[PDB]
Structures are given as structure tokens and as C-alpha cells.
Amino acid sequence: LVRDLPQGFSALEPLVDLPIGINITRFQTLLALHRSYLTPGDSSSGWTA
Amino acid sequence: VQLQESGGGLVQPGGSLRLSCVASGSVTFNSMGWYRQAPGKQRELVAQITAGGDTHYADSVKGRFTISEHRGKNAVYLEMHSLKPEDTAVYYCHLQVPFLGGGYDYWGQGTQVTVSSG
Amino acid sequence: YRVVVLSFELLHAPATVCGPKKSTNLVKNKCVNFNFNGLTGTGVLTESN
Ligand SMILES: *[C@@H]1O[C@H](CO)[C@@H](O)[C@H](O)[C@H]1NC(C)=O
């Protein structure tokens, strides 16, 4: 029942280091397309709006 | 990095010994896996234990491996008995640590175990 | 001629092919000089809970 960040504190544990060694300046997020681009539905073809 | 494992003993066929993934502390998990690989063949599966209680074994290892989980020392122990020379391999412990919803097992660590009469 | 080339990657990575930095054996309950992964010093080394 929280849409935004819930109030509280939680320490972050270090999962993994990656040996890349290149510059990074811009980033992007990849989502799952639940609907169809060729024949989009009227509604609910996505995931719960 | 994080976790680690080594050890193991070289024994004659038909013996019994306890492979142990040496503990690296309390880690969140739901599935512990013992897994074996030998050169010249595809890396194969040995057995998985589940924090809930599920236990799965490979088809070729019936009646010879017993898997157990110890939550105080948080280590999985495989007791192996009635050995035949097809177990000559190196054995790895793959984790389950939830990454985005599971993944990134720590099976980097290995234990070289060869069963032989000489 | 059987030609074998070993290319070693000395990059900004957690080293994986290493170990000839042999360790001999360790001693406990006795005041010794210790070099622990670069931590140099002296002391008695005991089991910790
Ligand atoms: C990448 O970073 C290096 C600094 O190490 C800099 O010299 C170089 O110009 C950078 N290149 C780009 C494309 O950002």
C-alpha cells in the first residue's frame, strides 16, 4: 500500500564489482512490453495501467 | 568475491566422504546446489536443496549422495558413498542470491575430487 | 613446433589466476610477526567469535 518510497531506513549491501574500465555517462531502463505494438489493445493490454 | 569454498579429499572408489561448502557468513538464499564438472563433457548437475525443504537429485546419482543443510553454520554438506570412477571431477557450490528476483550464483568456488584406486 | 602463448590480463579486476604467493602454514597462541594480505605487524593470533 505504498506507491512512493516508504518511510524508513535500510542499509545497502555491496552485491558485485565489475571490472569494466570504460567511461559511463548516460543510462537507460529496459521495460517489458506486455501489449503488442502491431495491434495495440484498447486497454488492459499492458500490465495494470 | 563475497563467499568462498575449498577443501576436499581424494579417496578410493566405494568410500564415503563429506563435501562441505565452507561457510562465509549468513547469506540470504532459497536454493543450495551441489554441481559437478569434469573435463571433456558438459558441466552437469548433482543435487539441489531448498530452504523450504524441497530436495532434487540428478538421475544418475541415486542412493549415493545425501544432502543436508545446517543453518547455524549455514553450510550445505554432501555425504557421498558407494563411489565409482565416473565421479572424478571438480565440485562447485552454486548459490541462489536474489538479484533482481534471483540469479548470480556464486559457483566460482570449486573443490577438485578424484576417485581412483591408484 | 608446439607453440603455446599465455596471455595474462593485468587489468583493474579481482585477480583470478594467482596463488604462487605461497603461504606455508600459520601459528596461533604465540606472539609472531604476521603479514596478512599486506597488513604487516606483530601480535598473538587467536580464534575469534
Ligand atoms: C574517457 O575518459 C578518459 C579519462 O580516463 C578521457 O581521457 C576520455 O576523453 C574519455 N572519453 C570519452 C568519450 O568520454
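Going by Swiss-Prot, the residues shown for chain A are 212-260, listed in order.
This deposition comes from electron microscopy, 3.4 Å.
Yeah, the Cβs are placed from backbone N, Cα and C, and that goes for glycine too.
Taken verbatim from Swiss-Prot:
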VARIANT   A:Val213 to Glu  In strain: Omicron/XBB.1.5, Omicron/EG.5.1
VARIANT   A:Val213 to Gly  In strain: Omicron/BA.2, Omicron/BA.2.12.1, Omicron/BA.2.75, Omicron/BA.4, Omicron/BA.5, Omicron/BQ.1.1
VARIANT   A:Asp215 to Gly  In strain: Beta/B.1.351
VARIANT   A:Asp253 to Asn  In strain: Lambda/C.37
VARIANT   A:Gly257 to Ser  In strain: Omicron/BA.2.75
Measuring Cα to Cα, tell me the gap between A:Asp253 (variant position) and A:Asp215 (variant position) in whole angstrom. 28
Chain-internal residues, separated by at least six, CB under 8 A from A:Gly257 (variant position): A:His245, A:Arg246
